[PDB]
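Take a look at the structure set out below.
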Amino acid sequence: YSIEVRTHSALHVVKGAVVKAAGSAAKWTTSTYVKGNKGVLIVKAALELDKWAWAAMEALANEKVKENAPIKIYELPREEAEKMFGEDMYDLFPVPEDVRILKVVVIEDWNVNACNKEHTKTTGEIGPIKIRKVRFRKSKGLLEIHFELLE
Ligand SMILES: [Zn+2]
């Protein structure tokens with residue numbers, strides 16, 4: 001696999017970790033990016049989290065990785081997808097109304113996201129995930145998770 005394919009799959013794993021560590025008050029992604037072996041996940045955060053969160057997120061992310069869980073894909077009609085997954089599968093960008101069929105990524109009881117990119121078949125292929133930075137921006141109610149993979 002491409003390092004960026006892996007880093008991108010890691011976004012899904014890391015997102016799930018953030019939600020598990022912080023609950024549903026940090027579950028809406030505003031934006032993300034992948035550059036080589038590095039990725040950044042930014043989510044809306046209603047609350048500042050405790051001193052254990054950063055470490056908790058990294059631990060949870062890596063645990064999901066060794067679990068080597070399958071990264072499922074459902075390519076369904078938009079209406080069926082929305083019924084099956086709800087608004088949860090969307091990020092905070094608009095998905096043109098003419099897109100009537102969605103590819104949605106599912107890591108069972110971890111993360112659900114409408115995404116048309118390539119992914120690893122399982123979480124184990126991602127390798128160790130390292131979170132070198134977590135920045136909470138109080139006034140904007142935004143939480144940034146910076147992480148990186150091994151090439
Ligand atoms: Zn994706």
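Going from the start of the chain as shown, residues are counted 1 onward.
We read in the header that X-ray crystallography, 1.8 Å was used to get this structure.
Placement of Cβ uses the backbone N, Cα and C atoms for every residue, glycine included.
Spatially close to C115 (Zn(2+) binding site) yet at least six residues away along the chain are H12, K103, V104, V105, judged by Cβ distances under 8 angstroms. According to Swiss-Prot, the feature Zn(2+) binding site maps to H8, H12, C115, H119.
Counted within 10 Å of its Cβ, the other Cβ atoms near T29 (mutagenesis position) come to 19, all protein chains included. Quoted from Swiss-Prot for the published mutagenesis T29 to V (Swiss-Prot position 30): Significant deacylation of correctly charged L-alanyl-tRNA(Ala) occurs.
The DSSP secondary structure for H12 (Zn(2+) binding site) is helix. Reported as a whole number, the C-alpha separation between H8 (Zn(2+) binding site) and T29 (mutagenesis position) equals 14 Å. Between the binding-site residues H8, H12, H119, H12 has the most other Cβ atoms inside 10 Å of its own Cβ, all protein chains included. Neighbouring residues of the recorded Zn(2+) site, listed in sequence order and excluding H8, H12, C115, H119, comprise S9, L11, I71, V105, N113, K117, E118 (Cβ within 8 Å of the Cβ centroid).
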